[PDB]
Amino acid sequence: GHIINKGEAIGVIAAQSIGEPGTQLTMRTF
Amino acid sequence: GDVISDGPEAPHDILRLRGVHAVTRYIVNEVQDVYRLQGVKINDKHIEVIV
Amino acid sequence: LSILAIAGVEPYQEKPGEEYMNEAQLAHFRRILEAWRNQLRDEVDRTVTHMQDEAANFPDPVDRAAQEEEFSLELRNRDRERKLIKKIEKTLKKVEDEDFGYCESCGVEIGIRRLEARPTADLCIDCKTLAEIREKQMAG
Ligand SMILES: [Zn+2]
C-alpha cells in the first residue's frame, strides 16, 4: 500500500495489467 | 481545436492541435470505456505509462 | 394481431366508398402511431437499464462466456429497436404530409389492406421481392 519504490520496473507491470484481462473483452465490435 | 465536422477523430490531431494532456485523457477514457463495460478494473496509472 | 387486442380497438370497419383522410381517421392513426412510438421508447429504455446491471455486476470467469454471449445479443437487439423507432417516426411524417401509401419505385399504389399489415411498407409485393433476389445475388 505504500508509495512506489525506487527501481520497481513499472513499465512491464503496467503492460501486464492491461493485457491480462484481454481474454474478457469481445473480439467482434459490439 | 473545435469540432468542424463529426465522426471519430484521429489521436494525431488531438495531440497536435489541443495538447499533450488532451490526447492522454482521450486514450485513457476511451480504452477504459471498453474495459469498464466488461466489469474489469484497470487503474489509469498503467494506461498512462503506455501513453 | 395481438396489437389490436392490447388496445381496445376492433378491426377497422372500412365502408364501401370510404375515403382515406378525415379528421377522425388521422386523429385515430395519430394516437396509434404515438402510442406505438411511446411503447418502443419505453422498451429501449428497459433494455438499456437491464444491460447496465450486467455491466455493473461482474460475473465469475467461468460464466463470463455465457454472460458475454447474452450481453452481445441484447446490444445488437437494442440497436435494432432504435432503428425501428426512427422508421415509425418516418412513417409518422408520411401520415402528416401527403406522400404515404404508394410504391416508391413505380407509381403503382400499395394495397390498403396491405398497408394496415405493414404501415412501413415502401414497395409493392412485385418490386420488393425482386430486390431481395438481386440482394442474394449482388451479395453472395
Ligand atoms: Zn412497385
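Residue numbering for chain C follows Swiss-Prot, covering 12-151 in order.
Method reported for this entry: X-ray crystallography, 4.5 Å.
Keep in mind that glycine also has a Cβ here, set from the backbone N, Cα and C atoms.
Quick look at what Swiss-Prot annotates:
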type    : residues                               : note
BINDING : C:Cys114, C:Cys117, C:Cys135, C:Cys138 : Zn(2+) binding site
MUTAGEN : C:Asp71 to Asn                         : Does not increase ppGpp-dependent inhibition of transcription, but retains its ability to bind to RNAP; when associated with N-74. Increased transcription of its own RNA; when associated with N-74
MUTAGEN : C:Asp74 to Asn                         : Does not increase ppGpp-dependent inhibition of transcription, but retains its ability to bind to RNAP; when associated with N-71. Increased transcription of its own RNA; when associated with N-71
Close-lying recorded positions around ligand 1 among C:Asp71, C:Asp74, C:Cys117, C:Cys135, where CB distance stays under 6 Å: C:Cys117, C:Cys135
Residue pair C:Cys114 (Zn(2+) binding site), C:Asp74 (mutagenesis position) - Cα distance, angstrom, rounded: 49
Residue with minimal Cβ packing [other Cβ atoms within 10 Å] among the binding-site residues C:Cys135, C:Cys138: C:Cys138
CB-centroid shell, 8 A cutoff, Zn(2+) site C:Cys114, C:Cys117, C:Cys135, C:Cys138, site residues removed: C:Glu115, C:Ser116, C:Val119, C:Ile121, C:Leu134, C:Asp137, C:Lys139
C:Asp71 (mutagenesis position), number of other Cβ atoms within 10 Å: 7
Cα separation, C:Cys138 (Zn(2+) binding site) to C:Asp74 (mutagenesis position) (Å, whole number): 47
Site with most surrounding Cβ atoms, counting all protein chains shown within 10 Å, from the binding-site residues C:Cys114, C:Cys117: C:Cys114
Cα distance (Å, whole number) from C:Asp71 (mutagenesis position) to C:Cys138 (Zn(2+) binding site): 51
Cα separation, C:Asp71 (mutagenesis position) to C:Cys135 (Zn(2+) binding site) (Å, whole number): 51
